[PDB]
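Colleague: Below you will find the structure I want to go over with you.
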Amino acid sequence: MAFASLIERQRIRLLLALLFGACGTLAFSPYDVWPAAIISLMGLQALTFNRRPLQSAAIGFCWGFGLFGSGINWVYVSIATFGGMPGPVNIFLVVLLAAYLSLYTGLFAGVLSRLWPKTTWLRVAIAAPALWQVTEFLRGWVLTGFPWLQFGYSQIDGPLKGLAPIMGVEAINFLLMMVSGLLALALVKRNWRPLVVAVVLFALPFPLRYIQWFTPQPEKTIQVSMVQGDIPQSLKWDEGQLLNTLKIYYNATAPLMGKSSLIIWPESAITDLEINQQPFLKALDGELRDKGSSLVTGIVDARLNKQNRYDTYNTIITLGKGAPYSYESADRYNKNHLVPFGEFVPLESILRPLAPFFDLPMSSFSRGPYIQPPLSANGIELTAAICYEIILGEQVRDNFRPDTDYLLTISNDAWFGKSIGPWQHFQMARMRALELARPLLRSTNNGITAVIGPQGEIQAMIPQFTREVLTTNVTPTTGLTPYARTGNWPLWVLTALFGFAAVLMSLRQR
Ligand SMILES: CCCCCCCC/C=C\CCCCCCCC(=O)O[C@@H](CO)COP(=O)(O)OCCN
């Protein structure tokens with residue numbers, strides 16, 4: 001009914017911004033509709049056409065609220081099981097988190113329409129990808145960051161997956177924003193010329209998916225076993241369950257010894273402190289060496305500092321053949337990027353008492369080094385990353401080394417819930433394997449335990465929410481991708497070149 005005048009209304013565009021924003025959630029792992037990434041990003045740039053900077057900022061905020069209000073709505077489950085706050089309060093925090101993350105999308109659309117008001121190819125293909133890179137960086141950097149729901153991860157199986165090993169996932173974000181803008185420009189203004197450019201730019205990286213930046217090593221093939229303990233989150237941290245948790249993991253591991261060269265346990269599989277479990281770990285370490293097996297397990301360690309102080313770390317320790325266990329051994333990985341409000345108090349302003357008050361046990365962890373040596377287990381180099389750290393592509397690459405055999409991640413996705421949460425985390429983990437051309441060994445308490453191939457494919461996987469062991473043969477790969485050699489700087493040079501060119505034209509055109 002008179003769409004020409006109906007679309008001009010600001011309220012109509014705000015309502016459509018929610019719909020197009022929420023459409024981007026369909027691009028990620030539980031749904032895997034990668035065209036929805038383009039459709040969602042076409043609504044972010046078509047609806048902001050011919051708007052005042054404040055009007056465009058509101059449209060960008062509503063688009064972000066639609067994406068984050070439906071994409072990370074699973075945070076309610078994590079908030080529900082943390083602190084035990086009332087239901088209305090938990091709903092408020094999820095809305096507050098979605099509103100906060102939507103500021104960057106609102107900031108992007110406000111600045112984009114402020115400096116490039118005209119609906120031209122410069123705005124959508126040059127200014128938008130460069131400004132999207134900056135605002136997405138800020139979202140993942142400000143206040144410890146939260147770079148969730150980046151559309152580049154939707155192309156893990158799409159035509160643009162070949163661009164990830166060369167320039168990273170953030171380059172797929174750069175190209176998706178460029179292609180979507182040209183399609184939006186070709187649609188709002190009836191003109192096939194930006195349509196052809198978008199299709200050509202989208203089809204150019206397709207042959208890149210057939211390039212193998214790695215070499216398989218069949219001579220070093222091993223049998224890896226990952227024990228999905230499936231320990232309930234409510235009972236995970238209890239004195240009585242400590243014996244049961246150790247018994248469950250040990251009983252599932254004894255048959256694996258000898259048959260499996262590498263055995264992996266999830267994040268914080270041993271819920272007790274590392275110093276409190278020395279007789280158990282020493283006996284376990286000795287038994288593993290007899291049968292020639294190595295165990296890589298997560299554990300909480302409260303290491304006494306020099307100044308008579310305890311620094312609690314979320315650590316991964318290694319036992320068995322190729323890695324003798326000792327409390328002073330450097331063959332360990334301490335988690336560096338702690339989860340905000342779950343492992344530390346942000347900025348520790350006054351630490352005023354509140355309803356949560358760190359209700360969940362072990363909520364005062366410390367930070368490990370940003371760059372740590374790879375774990376060694378039975379002559380195997382593993383680049384470790386605990387849970388959330390696997391989505392930090394640049395941090396994983398910095399810890400990545402040319403002699404790394406596998407990428408290793410252990411997580412406890414019970415906080416993500418029983419919904420799209422664990423899958424979105426799993427999809428971002430698969431990107432690390434694609435970018436670095438290394439097999440990914442992902443072990444979770446009850447989440448998505450899987451082995452990811454060097455090209456991002458799911459080599460093996462087991463169902464969630466069950467007590468099962470994933471035993472499979474995995475082959476290490478060697479060779480450096482262009483992303484592994486360089487990192488994100490070649491994209492930041494491109495962002496600077498596109499940003500500098502676009503800003504110059506903005507200044508030239510008044
Ligand atoms: C203004 C900016 C912000 C706006 C408002 C934000 C509102 C909500 C924000 C944050 C709340 C989310 C907190 C979720 C906690 C998840 C962390 C966690 O418990 O992680 C576990 C997952 O693995 C660690 O493993 P575990 O062994 O199970 O440990 C048990 C814990 N000692």
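Quick reminder: no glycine exception, Cβ is built from N, Cα and C everywhere.
Listed in Swiss-Prot is the mutagenesis experiment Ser78 to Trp, annotated as follows: Loss of activity. Under its mutagenesis annotations, Swiss-Prot gives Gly145 to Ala the following note: Loss of activity. Record note (Swiss-Prot), mutagenesis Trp148 to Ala: Loss of activity. The unchanged residue is displayed. Look at Swiss-Prot and you will find 227-476 tagged as domain 'CN hydrolase'. As annotated by Swiss-Prot, active site, proton acceptor applies to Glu267, with the evidence given as sequence analysis. Taken from Swiss-Prot, the feature active site covers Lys335, and the record attributes it to sequence analysis. According to Swiss-Prot, the active site, nucleophile annotation covers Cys387.
Describe the structural context of each listed feature in the structure shown, including burial, neighbouring residues and relevant distances.
Modeller: Counting every protein chain shown, 21 other Cβ atoms lie within 10 Å of the Cβ of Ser78 (mutagenesis position).
The secondary structure of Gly145 (mutagenesis position), as reduced to three states from DSSP, is coil rather than helix or strand. On its own chain, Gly145 (mutagenesis position) has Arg139 as residues at least 6 apart in sequence with a Cβ closer than 8 Å to its own Cβ.
All protein chains shown were included, and the count of other CB atoms within 10 Å of the CB of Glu267 (active site, proton acceptor) stands at 24.
In the three-state DSSP classification, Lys335 (active site) falls within coil. With a cut-off of 8 Å between CB atoms and residues at least 6 apart in sequence, the same chain places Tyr313, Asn314, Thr315, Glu343, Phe365, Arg367, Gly368, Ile386, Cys387, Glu389 near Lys335 (active site), listed in sequence order.
In the three-state DSSP reading, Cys387 (active site, nucleophile) counts as helix.
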Colleague: Of the recorded positions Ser78, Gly145, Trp148, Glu267, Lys335, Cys387, which ones put their CB under 6 Å from ligand 1?
Modeller: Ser78, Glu267, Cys387
Colleague: If one measures from the C-alpha of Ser78 (mutagenesis position) to the C-alpha of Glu267 (active site, proton acceptor), what distance in angstrom results, rounded to a whole number?
Modeller: 16
Colleague: Between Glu267 (active site, proton acceptor) and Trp148 (mutagenesis position), what C-alpha distance do you get in Å?
Modeller: 21
